[PDB]
Amino acid sequence: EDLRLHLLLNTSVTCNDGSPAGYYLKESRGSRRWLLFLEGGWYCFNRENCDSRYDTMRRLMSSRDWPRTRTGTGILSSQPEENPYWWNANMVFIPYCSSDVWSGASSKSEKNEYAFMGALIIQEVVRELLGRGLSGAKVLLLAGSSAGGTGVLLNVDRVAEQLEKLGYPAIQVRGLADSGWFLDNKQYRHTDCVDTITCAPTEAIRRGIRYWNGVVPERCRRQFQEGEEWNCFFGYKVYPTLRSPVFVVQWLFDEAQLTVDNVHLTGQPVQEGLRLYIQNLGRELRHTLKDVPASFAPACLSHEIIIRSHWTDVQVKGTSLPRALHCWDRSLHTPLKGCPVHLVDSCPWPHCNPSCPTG
Ligand SMILES: O=C(O)[C@@H]1CCN(c2ccccc2Cl)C1
Ligand SMILES: *[C@@H]1O[C@H](CO)[C@@H](O)[C@H](O)[C@H]1NC(C)=O
């Protein structure tokens, strides 16, 4: 019922503080499907901001206090009631302890205070899983939420490339990016980037890469070239360069997107200027998903979905996300009868979809 913690056998692949990184696993030996979920949790891009993150968010920077077990929820659940999609698959939960949107490849030294090895954590987890059943897998679905969702876009092709070089061409590597599809848009009200809540999404990534030694997919890197690798952290720019099949899940009005845009929707009156900004945001995000054939984008103000216990409740055009993911599976065995995979809401205001989460 639960996933057991495994600290990485290679203790040089560590978390921010140098403690070994790891993964939670529940095997399903009657299944050739493997789900590797990347946890989210924002980031930190300088010594001062990472020090504050270590003081009150230490679990996102260290494994010394990790529990020995975790319960799988949502798409990580083994119960068909909670997970009609992949309830029988092998479940892997990879905790987010690198604070680098899973892009780093820099080890701790006498020069660097923290280690940013998120990209190396993923590859090492995949390497150690091969000796536990992944060698015989048919499909490896790399999933993630929020920063883990962007981590999927940054790493899905690297995992496919790694499994090919290691000699496992039969494993089909796929991606599921949840709430990691962001826009480098203008803020509603300007804020000087000093932390994250008071920072724009474009400037946050520009200084994060330089501090993390972050890496991006190769074809995207060769488009934007030196100094502009931050562009590959934004889904609508990096997705067209990806080779692996990627399903994109994204609220049209993601709370984290509204946060970095300095939008605070409480219960106050919404003036004309804010209404226009919010409606334009949903339009822009809907436009970036036009040519994403496998997508699920409800017009809701929310954050993350795929590991929430009630991720089965939201519907777009009458189709739930677990069904859309099943249709996506069938399409990878052209459109199917009664099994759609492109589900993007068209109404322009938060909760115009009646199935949006309520609380
Ligand atoms: O982790 C979260 O939910 C934050 C939301 C915004 N962030 C983000 C993540 C990847 C690329 C660009 C950005 Cl701006 C992190
Ligand atoms: C352990 O990880 C380090 C850092 O990525 C790497 O250099 C080393 O080759 C790894 N060890 C093995 C046996 O793969």
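FYI, residue positions are counted from 1 along the chain as it appears here.
This entry, so its header tells us, was determined using X-ray crystallography, 2.0 Å.
The backbone N, Cα and C atoms fix where each Cβ goes, and this holds for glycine too.
For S146 (mutagenesis position), the same-chain residues lying six or more positions away in sequence with a CB closer than 8 A to its CB are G40, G41, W42, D178, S179, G180, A256, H303, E304. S146 (mutagenesis position) falls outside any helix or strand according to DSSP and counts as coil. Annotation source Swiss-Prot lists active site, charge relay system at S146 (among others), citing experimental evidence.
Per Swiss-Prot, the feature active site, charge relay system maps to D254 (among others). The number of other CB atoms found within 10 A of the CB of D254 (active site, charge relay system), across every protein chain shown, is 26.
Look at Swiss-Prot and you will find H303 (among others) tagged as active site, charge relay system. Under the three-state DSSP scheme, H303 (active site, charge relay system) falls in the coil class.
The annotation that Swiss-Prot gives for the mutagenesis experiment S146 to A (Swiss-Prot position 232) reads: Abolishes enzyme activity. Unable to mediate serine depalmitoleoylation of WNT proteins.
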Task: Length in angstrom of the chain break flanked by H333 and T334 (7 residues not modelled, CA to CA) - done: 11
Open item on the list: Filtering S146, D254, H303 (recorded positions) by proximity to ligand 1: which pass a Cβ cutoff of under 6 Å to any of its atoms?
Closed with: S146
Open item on the list: Let me check the 10 A CB neighbour count of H303 (active site, charge relay system). How many other CB atoms are there?
Closed with: 20
